[PDB]
Amino acid sequence: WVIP
Amino acid sequence: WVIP
Amino acid sequence: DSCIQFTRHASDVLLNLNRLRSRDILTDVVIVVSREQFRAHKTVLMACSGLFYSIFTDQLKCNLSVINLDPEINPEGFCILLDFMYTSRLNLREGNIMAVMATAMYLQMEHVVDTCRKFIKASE
Amino acid sequence: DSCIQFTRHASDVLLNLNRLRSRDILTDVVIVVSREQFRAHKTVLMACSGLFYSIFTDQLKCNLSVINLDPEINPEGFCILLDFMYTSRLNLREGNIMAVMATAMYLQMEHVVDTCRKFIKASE
Ligand SMILES: O=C1Cc2cc(Nc3ncnc(Cl)c3Cl)ccc2N1
Ligand SMILES: O=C1Cc2cc(Nc3ncnc(Cl)c3Cl)ccc2N1
Ligand SMILES: [Cl-]
Ligand SMILES: [Cl-]
């Protein structure tokens, strides 16, 4: 999971 | 395009 | 093999599937979550959810145009997860995390369940 | 927004759509290319091809279960492009590049047409  |  | 790979292809496909969903094109099922209705493509739901994969591979349920979810399922939690299925983006907030995690457990979306567990653990 | 994004989601969706295609699950169209037949999902074809997008948004053609391609279309070129649609991997070889590029032009798959043009230019 990432900060887009 | 890339070499996978 | 000796194939070449187009890096953005999967993302571009998902973007177009979401555009078809927004315009209600070739949607073949309505998911009923208490008073709320959500139109979708059976193939995308199966590709994202262990529950929908089981439902639409069933020889009788594969032909239904309406699926009713368990009454304990929260419509907003479902909406957030349906948006995630079609975009890869999850709108996870303090006010919705419990409903999102419960809905992801029911829908069998293990990566969502995992991030909810981690976000909850950090707040404890 | 304040969404989080699952990096591998689009790739995982496409992988599952290809698994459904391999098991012939919820495929809703057969593409006829001379003597050869290819089963697929209309939504995936539309998401990958400007030609299929135009065909399946047409109010009469959206309901057809069989689509016949132009007789000049090569079945192997089509097979290679259908595999690309469902995997992001293109089996481009000296022996098939002309058929693949012609099929990609007909199907309106601009990124494939672009790499074929570049691979051909390098060999000149
Ligand atoms: O957490 C998750 C996400 C998910 C999706 C699916 N889907 C598929 N799996 C295998 N082959 C096929 Cl054909 C599909 Cl469609 C099944 C289980 C789960 N669990
Ligand atoms: O080279 C290409 C690949 C491609 C795909 C599509 N598909 C869609 N485009 C916009 N909205 C929607 Cl809803 C879809 Cl399905 C249209 C044109 C082209 N051209
Ligand atoms: Cl997931
Ligand atoms: Cl393309």
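Residue numbering for chain D follows Swiss-Prot, covering 6-129 in order.
Recorded method for this deposit: X-ray crystallography, 1.9 Å.
Backbone N, Cα and C define each Cβ position, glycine as well.
Swiss-Prot gives this note for the published mutagenesis D:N21 to K: Abolishes interaction with NCOR2 and HDAC2, no effect on interaction with CTBP1 and transcriptional autoinhibition; when associated with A-116 and 376-Q--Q-379. In the shown protein chains, 16 other C-beta atoms lie within 10 A of the C-beta of D:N21 (mutagenesis position).
Annotation source Swiss-Prot lists domain 'BTB' at D:32-99.
A mutagenesis experiment is reported in Swiss-Prot for this position, D:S59 to A, and the note states: Abolished ubiquitination by the SCF(FBXL17) complex. There are 12 other Cβ atoms within 10 Å of the Cβ belonging to D:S59 (mutagenesis position).
One mutagenesis experiment catalogued in Swiss-Prot, D:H116 to A, is accompanied by this note: Abolishes interaction with NCOR2 and HDAC2, no effect on interaction with CTBP1 and transcriptional autoinhibition; when associated with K-21 and 376-Q--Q-379. Reduced to three states, the DSSP call for D:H116 (mutagenesis position) is helix. D:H116 (mutagenesis position) counts 16 other C-beta atoms within 10 Å of its own C-beta, drawing on all protein chains shown.
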In sequence order, those mutagenesis positions of D:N21, D:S59, D:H116 whose CB lies under 6 Å from ligand 4: D:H116
Distance from D:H116 (mutagenesis position) back to D:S59 (mutagenesis position), taken between C-alpha atoms, in Å: 18
Distance-selected mutagenesis positions near ligand 1 (C-beta under 6 Å), from D:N21, D:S59, D:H116: D:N21
Cα-Cα distance linking D:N21 (mutagenesis position) and D:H116 (mutagenesis position), given in Å to the nearest integer: 23
Cβ under 6 Å from ligand 3: qualifying mutagenesis positions of D:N21, D:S59, D:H116: none
